[PDB]
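In what follows, a structure is listed as structure tokens, so that the remarks can point back to it.
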Amino acid sequence: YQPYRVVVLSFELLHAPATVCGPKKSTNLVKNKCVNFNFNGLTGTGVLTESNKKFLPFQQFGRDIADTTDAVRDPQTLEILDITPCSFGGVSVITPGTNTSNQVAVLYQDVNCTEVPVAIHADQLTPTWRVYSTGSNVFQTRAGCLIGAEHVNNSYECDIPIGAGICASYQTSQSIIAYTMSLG
Amino acid sequence: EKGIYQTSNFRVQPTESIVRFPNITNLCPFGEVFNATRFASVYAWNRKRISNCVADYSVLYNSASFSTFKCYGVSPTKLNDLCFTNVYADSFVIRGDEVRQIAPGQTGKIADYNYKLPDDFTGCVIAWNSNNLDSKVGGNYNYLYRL
Amino acid sequence: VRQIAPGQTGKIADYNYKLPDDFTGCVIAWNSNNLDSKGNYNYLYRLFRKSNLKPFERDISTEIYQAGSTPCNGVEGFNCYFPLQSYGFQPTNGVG
Amino acid sequence: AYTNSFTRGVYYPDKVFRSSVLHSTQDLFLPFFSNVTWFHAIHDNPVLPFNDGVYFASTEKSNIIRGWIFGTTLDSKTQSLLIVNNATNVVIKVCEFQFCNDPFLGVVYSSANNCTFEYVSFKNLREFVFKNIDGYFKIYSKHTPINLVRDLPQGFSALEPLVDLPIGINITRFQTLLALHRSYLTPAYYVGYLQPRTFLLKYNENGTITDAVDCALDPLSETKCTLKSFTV
Amino acid sequence: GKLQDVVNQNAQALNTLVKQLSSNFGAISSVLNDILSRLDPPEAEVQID
Ligand SMILES: *[C@@H]1O[C@H](CO)[C@@H](O[C@@H]2O[C@H](CO)[C@@H](O)[C@H](O)[C@H]2NC(C)=O)[C@H](O)[C@H]1NC(C)=O
Ligand SMILES: *[C@@H]1O[C@H](CO)[C@@H](O[C@@H]2O[C@H](CO)[C@@H](O)[C@H](O)[C@H]2NC(C)=O)[C@H](O)[C@H]1NC(C)=O
Ligand SMILES: *[C@@H]1O[C@H](CO)[C@@H](O)[C@H](O)[C@H]1NC(C)=O
Ligand SMILES: *[C@@H]1O[C@H](CO)[C@@H](O)[C@H](O)[C@H]1NC(C)=O
Ligand SMILES: *[C@@H]1O[C@H](CO)[C@@H](O)[C@H](O)[C@H]1NC(C)=O
Ligand SMILES: *[C@@H]1O[C@H](CO)[C@@H](O)[C@H](O)[C@H]1NC(C)=O
Ligand SMILES: *[C@@H]1O[C@H](CO)[C@@H](O)[C@H](O)[C@H]1NC(C)=O
């Protein structure tokens, strides 16, 4: 037999611009590493980096010739960041044939080679796969980075081509080498 | 056989998940409908039309103040990510036992005669008690229900 | 009975009984007003859960529901609730 | 009472930065070399239609024209829009207004009934584009200093966005608002119209639209539009 | 001109291939996430296909 203090709400979604809803949170931006981002609705995945472009003050993001997003404006500090993809490539296996031996060398294309143990999941791989991420046999070429072969200073004919003047063969006990090819 | 074979691909995986959004400025005026001076009776419940603001529902849900909170079609953790064109707000004065009929499908003294939630609902109810300051000594004949 | 289809949302399909998105079978439903109305209160269903159910998985617990920040231990106080709510079935209701 | 445009009414269609790129878009534009009605108020405020968008430009010198009425029926039954400059603030109001058949504001007149919301924020050629798509009202503008004889110039300059509004009215007609001295209550501006065209814009090294090509003006410009270049 | 045409033809073909990612082919959008954060899974698998 005591008074109450009631408040009752109800919503509508008749087809119109929605002018009322709740707050959308934020985190703090991190640069120079591969993240998933959400800049005001625009989603993606890449590496954020301080830029040189100057937008016009009403423009929110930039595009290139094939219409991909490659620059964005942060909506709190109004600066311009770059977008660059997280690195990818192919994995190629160099073998001398299984009628002869069983040791191989692995080429990782376009890596810079210090990123190899972390681009592959070398902590999560087999211990027989972890040999080909780190070692003494690490060689950086224009075609990528070659791990598992010995960079000699001779020159022979090409046996298994790699690219940009580099070949690889199985002679020398026996091992897998990597050399600049000779023309004659 | 002897050669070089392309067996797989690699890709560096993302580590974090950032979100960037503009500053939160234009709040909704809930102080006008939760800290008002005086209220109105049952049959003459006042309506408020709330539009064009950001509404913080977590401070209403976590208030340490009410006695009633129930709703249908929404949960109190979904309310911060779902949008509407218009939100209405009603508030009035009722008694102790006159509260449980405020739901879809009930009858009472004032449910089917003054104030009915229709066949389905979306919004939520919030109620507490008013004997702390809204009942003077010597009787209170200042708010008027329907018979 | 709308929510006993694959890929549904609500409270039956989210907290009580979840069908997988690849389902192979039949769903059979019929009106049973003449045996379940007296309103009966032995027909119970959950209201809150920490997350949604996996397909074909049960949950039987009356551990009470915390939603704010107070670690409520067996107390149905402010912002701490009991999951199981019951229907009310009588011929005073319309179909639905 | 008629003149043409020569290159006039090009705006930035979206908020995307592009540098040193020719880009082809399809949107509502005012066509090149087209007749605009000229309203010189010498002795002039009729009710013009709002078909799908309106161009507006004024060669003023002394702050006469202030704003616009929009809406459909003007009868304070359905909703209408209002824009007024009170020499310090740009007031935008969406209500059921009391409407004179010759309405103005003298050098003073407003209304309020049952309504939604409000928003508040001769070297003078001010250009405007009003557009009403999918529940949003859009306004683009630019001003530039001219001294030609009377009319619109021949140069090229693009119209930046000003404000977007979430209003949601069916808009059918509109008319202007001037400032005049005598309050005679009785109970130099141009108007174009937008068509669904296809243009070819040229962004320079800083993101500014520097030139455009109307891809249906003549057979030479359709060659520039398929080759995606400004030279053939 | 015979060597310039081989470079222009290969760049035209790679440009068309990347610009074909902005077409929706009958779906509601051309973005994978806006199909996913708008529809429920049993009929977001016909807009992805
Ligand atoms: C959004 O709000 C933040 C929080 O205040 C603003 O950040 C500050 O801006 C001032 C400029 O007036 C700087 O001096 C401060 O260093 C900023 N940081 C803090 C922690 O105060 C930010 O400018 C706002 N962004 C807008 C309005 O676009
Ligand atoms: C109604 O008004 C009271 C103040 O009389 C508000 O209570 C305070 O809210 C602030 C907001 O941060 C808290 O910091 C205080 O702890 C609250 N209590 C006191 C005693 O000051 C209350 O939030 C208002 N309710 C609304 C606006 O819905
Ligand atoms: C290589 O393959 C041939 C094919 O039959 C086989 O006879 C021979 O044993 C293999 N091994 C050698 C030559 O070491
Ligand atoms: C590869 O690593 C070297 C070592 O510092 C660095 O100088 C160079 O910029 C890197 N090249 C890249 C990232 O392309
Ligand atoms: C190959 O020659 C280069 C040339 O300076 C030398 O630096 C390198 O040590 C040589 N590699 C050897 C000896 O393995
Ligand atoms: C446009 O103006 C020209 C010259 O004033 C006139 O000849 C023509 O009839 C007008 N109307 C159209 C539709 O071209
Ligand atoms: C473009 O930007 C450059 C560099 O800031 C500036 O020098 C130039 O004035 C700008 N405008 C042009 C080229 O119209």
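So for chain C, numbering is Swiss-Prot's, and the shown residues are 407-444, 447-504, in order.
So this one's electron microscopy, 2.9 Å, going by the header.
Note that Cβ sites are derived from N, Cα and C of the backbone, with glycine treated the same way.
What Swiss-Prot says about this one:
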- C:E484 to D: Increased replication in human TMEM106B overexpressing cells (MUTAGEN)
- C:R408 to S: In strain: Omicron/BA.2, Omicron/BA.2.12.1, Omicron/BA.2.75, Omicron/BA.4, Omicron/BA.5, Omicron/BQ.1.1, Omicron/XBB.1.5, Omicron/EG.5.1 (VARIANT)
- C:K417 to N: In strain: Beta/B.1.351, Omicron/BA.1, Omicron/BA.2, Omicron/BA.2.12.1, Omicron/BA.2.75, Omicron/BA.4, Omicron/BA.5, Omicron/BQ.1.1, Omicron/XBB.1.5, Omicron/EG.5.1; May enhance affinity to human ACE2 receptor (VARIANT)
- C:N440 to K: In strain: Omicron/BA.1, Omicron/BA.2, Omicron/BA.2.12.1, Omicron/BA.2.75, Omicron/BA.4, Omicron/BA.5, Omicron/BQ.1.1, Omicron/XBB.1.5, Omicron/EG.5.1 (VARIANT)
- C:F456 to L: In strain: Omicron/EG.5.1 (VARIANT)
- C:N460 to K: In strain: Omicron/BA.2.75, Omicron/BQ.1.1, Omicron/XBB.1.5, Omicron/EG.5.1 (VARIANT)
- C:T478 to K: In strain: Delta/B.1.617.2, Omicron/BA.1, Omicron/BA.2, Omicron/BA.2.12.1, Omicron/BA.2.75, Omicron/BA.4, Omicron/BA.5, Omicron/BQ.1.1, Omicron/XBB.1.5, Omicron/EG.5.1 (VARIANT)
- C:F486 to V: In strain: Omicron/BA.4, Omicron/BA.5, Omicron/BQ.1.1 (VARIANT)
- C:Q498 to R: In strain: Omicron/BA.1, Omicron/BA.2, Omicron/BA.2.12.1, Omicron/BA.2.75, Omicron/BA.4, Omicron/BA.5, Omicron/BQ.1.1, Omicron/XBB.1.5, Omicron/EG.5.1 (VARIANT)
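Annotated features, which come from Swiss-Prot, shown on the structure.
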residue : record               : DSSP class
C:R408  : variant position     : coil
C:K417  : variant position     : coil
C:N440  : variant position     : helix
C:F456  : variant position     : coil
C:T478  : variant position     : coil
C:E484  : mutagenesis position : coil
C:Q498  : variant position     : coil
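Nearest by CA distance to C:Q498 (variant position), out of the variant positions C:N440, C:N460, C:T478, is C:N440. Between the listed variant positions, namely C:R408, C:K417, the fewest other CB atoms within 10 angstroms of a CB are found at C:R408.
Filtering the variant positions C:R408, C:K417, C:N440, C:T478, C:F486, C:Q498 for a Cβ under 8 angstroms from any Cβ of chain B leaves C:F486, in order along the sequence. The sparsest Cβ neighbourhood within 10 Å, among the listed variant positions (C:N440, C:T478, C:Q498), is found at C:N440. Rounded to the nearest whole angstrom, the C-alpha distance between C:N460 (variant position) and C:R408 (variant position) is 18. Using Cα positions, the member of the variant positions C:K417, C:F456, C:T478 nearest to C:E484 (mutagenesis position) is identified as C:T478. The Cα of C:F456 (variant position) lies closest to that of C:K417, out of the variant positions C:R408, C:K417, C:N440, C:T478, C:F486. When the variant positions C:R408, C:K417, C:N440, C:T478 are compared by Cα distance to C:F486 (variant position), the shortest distance belongs to C:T478. There are 10 other CB atoms within 10 A of the CB of C:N460 (variant position), with all protein chains counted.
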